Amino acid sequence: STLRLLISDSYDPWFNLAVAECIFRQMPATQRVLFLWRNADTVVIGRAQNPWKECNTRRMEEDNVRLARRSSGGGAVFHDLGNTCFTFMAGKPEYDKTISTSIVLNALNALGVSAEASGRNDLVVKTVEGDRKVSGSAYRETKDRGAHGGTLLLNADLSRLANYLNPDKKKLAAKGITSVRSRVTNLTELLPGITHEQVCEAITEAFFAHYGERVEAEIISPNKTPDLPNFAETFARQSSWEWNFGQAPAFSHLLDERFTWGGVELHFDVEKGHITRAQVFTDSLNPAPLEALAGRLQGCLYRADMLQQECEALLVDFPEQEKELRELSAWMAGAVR
Ligand SMILES: Nc1ncnc2c1ncn2[C@@H]1O[C@H](COS(=O)(=O)NC(=O)CCCCc2cc3nc4ccc(O)cc4oc-3cc2=O)[C@@H](O)[C@H]1O
């Protein structure tokens, strides 16, 4: 056949992405793939985004909310079990992202909701409060293939959506794509009790309709590594800090705090998750260890656990300022989460 339908029973955002990443390559050029999946408590960012800048990476860590960098573009979005994800995969030149959008759109109309796409990749319903966003999307192409993945806000926690997508005021000069903040709502406010299964059928039946074929859905299990080319390597890298966080565009961070022993200001040049340069500005009466720290951060990870390593390594050479340095390491680690 020409079609392929995949349903994920895994909620690991890293897992499902690794599946697409393995389906996207393994896919025969003549094939047309639909992928239906969900994710439990995650903030998903695009390839060219800065996690610390686009979402509350600190709040997520406190609350065990995973961060995932999708291979496609777009902005930062929050995933929750009331958030349905789809992914249409075709080959060029047959591939068109408007086709997929219409399939989803037709499917929505089959359910009794009347929405239309807008912007670059939104999907907005007309409500009493006006226009509300119930979906977004992002795309990925190569020389011969294509992939249009998107969401659908069925019954996500809108509170946690706002809470994690509202980052701590940080002082950042960052390259990359920034998110386009829109007003959102849940479809359950429109079709009370709409579930993930009900939606999947619509998107599936609309997919089967526009193509005229049918196929039995292939189910993926979480308790088993799917039989895919280099999945084990894919799922491993996709899950790494070096990808989700490291593959952020080059940026800079300005830090400041007024301690009782003086004020300290830090400038961080970060690239591939690594501090390429640290500069200290202080009015402390014993600035020698701080000017020394500035050098010791040459190449250090932009992460709270490695900064504290370098600080507890500094205490050895400068034992007199043990008190002052521990306050410093405590603050420095909390500003980079
Ligand atoms: N879950 C949500 N759904 C819809 N809207 C949401 C959500 N959370 C917060 N929002 C609100 O709207 C804004 C969307 O911002 S945005 O338009 O820049 N950015 C976007 O619209 C990007 C949408 C990305 C959707 C997406 C597309 C994908 N495409 C893929 C394509 C290929 C592949 O292998 C994997 C893929 O995985 C994907 C995962 C995905 O989550 C957020 O800032 C927030 O105010």
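Using Swiss-Prot numbers, chain A covers 2-338, in order.
The backbone N, Cα and C atoms fix where each Cβ goes, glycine too.
If you look up Swiss-Prot, you'll see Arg71, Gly76, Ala77, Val78, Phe79, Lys134 marked as ATP binding site. One mutagenesis experiment named in Swiss-Prot is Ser73 to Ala, and its note says 20-fold decrease in affinity for ATP. Annotation of the natural variant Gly74 to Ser in Swiss-Prot: In lplA1 or slr1; selenolipoate resistance mutation. What Swiss-Prot lists as (R)-lipoate binding site is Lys134, and the listing cites similarity to another entry. In Swiss-Prot, the entry for mutagenesis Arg141 to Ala states: More than 10-fold reduction in Vmax. The structure shown retains the original residue.
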Conformational class of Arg141 (mutagenesis position) under the three-state DSSP mapping: strand
Residue with minimal Cβ packing [other Cβ atoms within 10 Å] among the binding-site residues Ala77, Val78: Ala77
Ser73, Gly76, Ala77 screened against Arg141 (mutagenesis position), Cα within 10 Å - retained recorded positions: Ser73
Other CB atoms within 10 A, centred on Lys134 (ATP binding site): 20
Taking residues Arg71, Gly76, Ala77, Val78, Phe79, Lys134, which bind ATP in the record, the widest Cα spacing (Å, whole number): 21
Three-state secondary structure, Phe79 (ATP binding site) (per DSSP): strand
Secondary structure of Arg71 (ATP binding site) (DSSP, helix/strand/coil): coil
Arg141 (mutagenesis position), number of other Cβ atoms within 10 Å: 21
